[PDB]
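*Asks:* One structure coming up, written as structure tokens, with questions to follow.
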Amino acid sequence: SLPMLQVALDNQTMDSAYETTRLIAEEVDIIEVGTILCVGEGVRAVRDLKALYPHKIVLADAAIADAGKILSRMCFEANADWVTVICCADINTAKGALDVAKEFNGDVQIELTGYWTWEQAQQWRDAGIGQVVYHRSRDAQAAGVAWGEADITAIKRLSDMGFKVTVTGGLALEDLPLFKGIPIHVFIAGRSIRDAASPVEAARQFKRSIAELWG
Amino acid sequence: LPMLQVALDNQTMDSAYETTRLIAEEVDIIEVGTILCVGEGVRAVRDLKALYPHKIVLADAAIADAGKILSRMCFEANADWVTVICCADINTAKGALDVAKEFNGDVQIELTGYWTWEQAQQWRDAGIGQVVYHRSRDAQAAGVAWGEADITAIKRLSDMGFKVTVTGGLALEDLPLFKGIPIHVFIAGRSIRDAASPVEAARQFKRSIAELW
Ligand SMILES: O=P(O)(O)OC[C@H](O)[C@@H](O)C(O)NO
Ligand SMILES: O=P(O)(O)OC[C@H](O)[C@@H](O)C(O)NO
Ligand SMILES: [Mg+2]
Ligand SMILES: [Mg+2]
């Protein structure tokens, strides 16, 4: 299947977010309420975005660290389809969020970061987690960290374990061929779409490139 | 003496105010819980600091990435302190700290779930002076108790030079487990907010801390 495209709305206010969505809502598959938007506006951002775009998958990038059932329920009651749980959360946090996700016919992704282990990845699978987000951190990127070999190896191994893998972190169009040949579920682009001279054409470029590389 | 912090793990400001109108003057630190950060957003920090400008306000944002951006949003809303989750990239913690210094604030690393001693030394090397030793709410709900391994870890963190906050379903009766350790802050959320008498609950915590330290 072609990798899907997710836009990250890492905006501090809803109106800033809408400057993007009014252009590209129908140019992407998934609309993410970025952590920065969740923190800027609260869970109303999920409710309002889903109300505008009820046919789209809406992902709340809550990066849940604890209180899995409470935070997940807040997001799902606001009509989220998918929610994120940070990988260092206690395993009961992920399990809790998943339990609530199932109630709402939604799903949970584990957001990968820090010194996570392959034993922990197996724990997520045994818990029934089917999605992981492989993130090059914005702050690592800013400190000069590049996408490379070790990332491809890890992503392939996560996929082989049965996860649908999302890839993100300052992706540019030129980065996509690094991942060719791997059944990536979703690529997220935030800055590379929102900050482009033409967000519509940036999103279209990503779609064209994906269609060529995975066609 | 260890300070007393109340956690406002509420979904709306009006629910938080049900607690702060009783106990704001009975604690040292008012926490905007992660639940409140997600429920209302950074307006919660702004509003609570305006109400209680003489109290330390902690935004329990549990920052996982975009350290400079998220911490600036909290500090522009007049936070004193902000949390960064322990598995954040080291550059996220450094970024949040750099911004905190612009505002004469501080960053705490939230030790909830998995982390390593090597990471602890990294935080120290980066200039981080505060950690929050948590028993995860979800771990507690799964029957995990406070135990000697926690005490040993807290002492170790203190010995590395961190000011240590202790939290996670703390009851009054738990305080003596930590006796002898120079704890910076004890946090209570449920044990204060959900008490038949929140005022009595907060004062009992302060009374006990004063006895033990
Ligand atoms: O493409 P970016 O601007 O890096 O945004 C996507 C990224 O996944 C962010 O939403 C994020 O969650 N960073 O932690
Ligand atoms: O005393 P509690 O109800 O456990 O609340 C304090 C705790 O520190 C929470 O604010 C929290 O951050 N749990 O992850
Ligand atoms: Mg995101
Ligand atoms: Mg908290």
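Sequence positions for chain B are given in Swiss-Prot numbering; the residues included correspond to 3-215, in order.
Header entry for method reads X-ray crystallography, 1.7 Å.
Just so you know, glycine gets a Cβ as well, placed from its N, Cα and C.
Annotation comment: Swiss-Prot describes B:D11, B:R192 as substrate binding site. The feature Mg(2+) binding site is assigned by Swiss-Prot to B:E33, B:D62. Here the residue is the original one, but Swiss-Prot notes a mutagenesis experiment at this spot, B:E33 to K: Loss of activity. Under its mutagenesis entries, Swiss-Prot includes B:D67 to A with the note: 5% of wild-type activity. B:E112 to A appears in Swiss-Prot as a mutagenesis experiment; the accompanying note says: 0.5% of wild-type activity. The note that Swiss-Prot attaches to the published mutagenesis B:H136 to A is: 5% of wild-type activity. Here the residue is the original one, while Swiss-Prot reports the published mutagenesis B:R139 to V with the comment 17% of wild-type activity.
Relative to the rest of the structure, where do these features sit?
*Replies:* The Cβ of B:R192 (substrate binding site) lies under 8 Å from the Cβ of B:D11, B:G171, each of which sits 6+ residues away along the same chain.
In the three-state DSSP scheme, B:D62 (Mg(2+) binding site) is classed as strand. The local packing around B:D62 (Mg(2+) binding site), expressed as other Cβ atoms within 10 Å of its Cβ over all shown chains, amounts to 28.
Within the same chain, the residues at least 6 positions away from B:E33 (mutagenesis position) whose Cβ sits under 8 Å from its Cβ are B:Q7, B:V8, B:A9, B:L10, B:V59, B:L60, B:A61, B:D62, B:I189, B:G191, listed in sequence order.
For B:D67 (mutagenesis position), other Cβ atoms within 10 Å of its Cβ number 29.
Long-range Cβ neighbours of B:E112 (mutagenesis position) (same chain, at least 6 residues apart, Cβ-Cβ under 8 Å): B:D62, B:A64, B:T85, B:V86, B:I87, B:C88, B:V133, B:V134, B:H136.
The secondary structure of B:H136 (mutagenesis position), as reduced to three states from DSSP, is extended strand.
Within 10 Å of the C-beta of B:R139 (mutagenesis position) we count 24 further C-beta atoms, all protein chains included.
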*Asks:* Checking the recorded positions B:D11, B:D62, B:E112, B:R139, B:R192: which ones have Cβ within under 6 Å of ligand 2?
*Replies:* B:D11, B:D62, B:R139, B:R192
*Asks:* Using all protein chains in view, find how many other C-beta atoms are within 10 Å of the C-beta of B:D11 (substrate binding site).
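*Replies:* Other Cβ atoms found within 10 Å: 25.
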*Asks:* Looking at the recorded positions B:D11, B:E33, B:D62, B:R192, which ones have a CB within reach of chain A, meaning under 8 Å Cβ to CB?
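*Replies:* Sorted by position along the sequence, the hits are B:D11.
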*Asks:* In whole Å, note down how far the CA of B:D67 (mutagenesis position) lies from the CA of B:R139 (mutagenesis position).
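*Replies:* Counting only the Cα atoms, the answer is 22 Å.
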*Asks:* Using all protein chains in view, find how many other C-beta atoms are within 10 Å of the C-beta of B:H136 (mutagenesis position).
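*Replies:* Total other Cβ atoms inside 10 Å, all chains included: 23.
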*Asks:* Are any of the recorded positions B:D62, B:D67, B:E112, B:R139 near ligand 4, with a Cβ under 6 Å from it, and if so which?
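*Replies:* Correct list: B:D62.
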